[PDB]
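What follows is one structure encoded as structure tokens, with my remarks underneath.
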Amino acid sequence: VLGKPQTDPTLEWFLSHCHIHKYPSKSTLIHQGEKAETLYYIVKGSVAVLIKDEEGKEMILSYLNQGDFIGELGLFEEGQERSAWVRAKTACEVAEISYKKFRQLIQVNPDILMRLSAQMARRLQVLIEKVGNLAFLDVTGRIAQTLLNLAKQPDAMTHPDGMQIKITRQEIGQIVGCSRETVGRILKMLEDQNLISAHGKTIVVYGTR
């Protein structure tokens, strides 16, 4: 009752240690930090990492796709996230595994951490990914970085005009410091062929800006 794909000897050897869970579009995989001691790995599909303050501001930290680990932040913090919700953007297959199980793998075979750490080591530095560019400025500054991140991720297919994303003032704003209210205001400019062809649900970005 099994049979999954693979690419590397360590990616498959470890994949058998976790429980690959299939999550459809808009299917939250993590809730703040319900785990607080479990590592995740998007075996397929794509998801989004949301964050909330002590008031519940809610903000899309960044986007993740197949081959991306989640909750690993706790492996060097405390639990697993406890402040990084995970909302799947499309039919994905993220696997989960208790630290007590993962920590054993990284120690049994020095490679699982080299591939996982490499993701986080560039996840907050990737720049323009909405993770290491949010420090710049919210509305009138972040709204742009977002549209760019999607164009950098495999989620946004390469169109003959730009990219094929499944977001807009509705989701975009969430990634920024405001909502579609103030965010959409700036989108009205680009959407009008002044920076980016944002047709709403589908944002056509000319290869990241």
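Note that chain A carries Swiss-Prot numbering, so the residues on display, from first to last, are 2-210.
Each residue, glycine too, has its Cβ placed from N, Cα and C.
In the structure as shown, the Cβ atom of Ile173 (3',5'-cyclic AMP 2 binding site) sits within 10 Å of 27 other Cβ atoms. Here Swiss-Prot flags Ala136, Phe137, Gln171, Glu172, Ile173, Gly174, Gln175, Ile176, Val177, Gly178, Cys179, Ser180, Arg181 as 3',5'-cyclic AMP 2 binding site.
Marked as domain 'HTH crp-type' by Swiss-Prot: 138-210.
Around the Cβ of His20 (mutagenesis position), a 10 Å sphere holds 13 further Cβ atoms from the protein chains shown. While the structure shown retains the original residue, Swiss-Prot records the mutagenesis experiment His20 to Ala, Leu or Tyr with this note: Decreased transcription activation at class II promoters, decreased interaction with RNAP, binds DNA.
Of all Cβ atoms in the shown protein chains, 14 besides its own fall within 10 Å of the Cβ of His22 (mutagenesis position). Record note (Swiss-Prot), mutagenesis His22 to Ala or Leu: Decreased transcription activation at class II promoters, decreased interaction with RNAP, binds DNA. The unchanged residue is displayed.
DSSP assigns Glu73 (mutagenesis position) to a helical segment in the three-state reduction. One entry in Swiss-Prot concerns the mutagenesis experiment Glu73 to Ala. Its note says: In mutant DHKD; a CAP* phenotype, insensitive to catabolite repression; when associated with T-145.
Annotation of the mutagenesis experiment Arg83 to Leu in Swiss-Prot: Loss of cAMP-binding. According to DSSP, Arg83 (mutagenesis position) sits in a coil region rather than a helix or strand. If you take the C-beta of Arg83 (mutagenesis position) and look for same-chain residues 6 or more apart in sequence within under 8 angstroms, you find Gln33, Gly34, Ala37, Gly75.
Around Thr91 (mutagenesis position), a 10 Å sphere centred on its CB holds 16 further CB atoms from the protein chains shown. Quoted from Swiss-Prot, the note on mutagenesis experiment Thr91 to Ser is: Growth defect on glucose and galactose.
For the recorded site, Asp139 (mutagenesis position), the DSSP three-state label reads coil. Cβ environment of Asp139 (mutagenesis position): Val177, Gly178, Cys179 lie under 8 Å away, each six or more residues apart in the same chain. Under mutagenesis, Swiss-Prot gives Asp139 to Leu with this note: Some stabilization of an inactive (apo-) form. Decreased affinity for DNA, normal subunit association.
Record note (Swiss-Prot), mutagenesis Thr159 to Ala, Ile, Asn, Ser or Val: Decreased transcription activation (15-87%) at class I and II promoters, binds DNA. The unchanged residue is displayed. Taking the Cβ of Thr159 (mutagenesis position) as centre and 10 Å as the limit, one finds 11 other Cβ atoms among all the protein chains shown.
For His160 to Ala, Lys, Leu, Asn, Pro, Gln, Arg or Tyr, Swiss-Prot lists a mutagenesis experiment annotated as follows: Disrupts AR1. Decreased transcription activation (3-45%) at class I and II promoters, binds DNA. Within 10 Å of the C-beta of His160 (mutagenesis position) we count 15 further C-beta atoms, all protein chains included.
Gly163 to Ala, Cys, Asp, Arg, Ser or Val appears in Swiss-Prot as a published mutagenesis result, with the remark: Decreased transcription activation (2-62%) at class I and II promoters, binds DNA. Just so you know, the Cβ of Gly163 (mutagenesis position) picks up 23 other Cβ atoms within 10 Å once every protein chain is counted.
For the mutagenesis result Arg181 to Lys, the note given in Swiss-Prot is Suppresses DNA-binding. Other Cβ atoms within 10 Å of the Cβ of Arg181 (mutagenesis position) number 16 in total over all chains.
Non-local neighbourhood of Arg186 (mutagenesis position): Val140, each in the same chain, at least six residues away, with C-beta under 8 Å from its C-beta. In the three-state DSSP scheme, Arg186 (mutagenesis position) falls into the helix class. Here the residue is the original one, but Swiss-Prot notes a mutagenesis experiment at this spot, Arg186 to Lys: No modification of DNA-binding.
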Chain-internal residues, separated by at least six, CB under 8 A from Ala136 (3',5'-cyclic AMP 2 binding site): none
Spatial neighbour of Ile173 (3',5'-cyclic AMP 2 binding site) that is closest, considering only the mutagenesis positions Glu73, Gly163, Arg181 and their CA atoms: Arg181
Span of the 3',5'-cyclic AMP 2 site, taken as the largest CA to CA distance across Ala136, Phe137, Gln171, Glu172, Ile173, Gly174, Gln175, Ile176, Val177, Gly178, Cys179, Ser180, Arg181 (Å, rounded to a whole number): 21
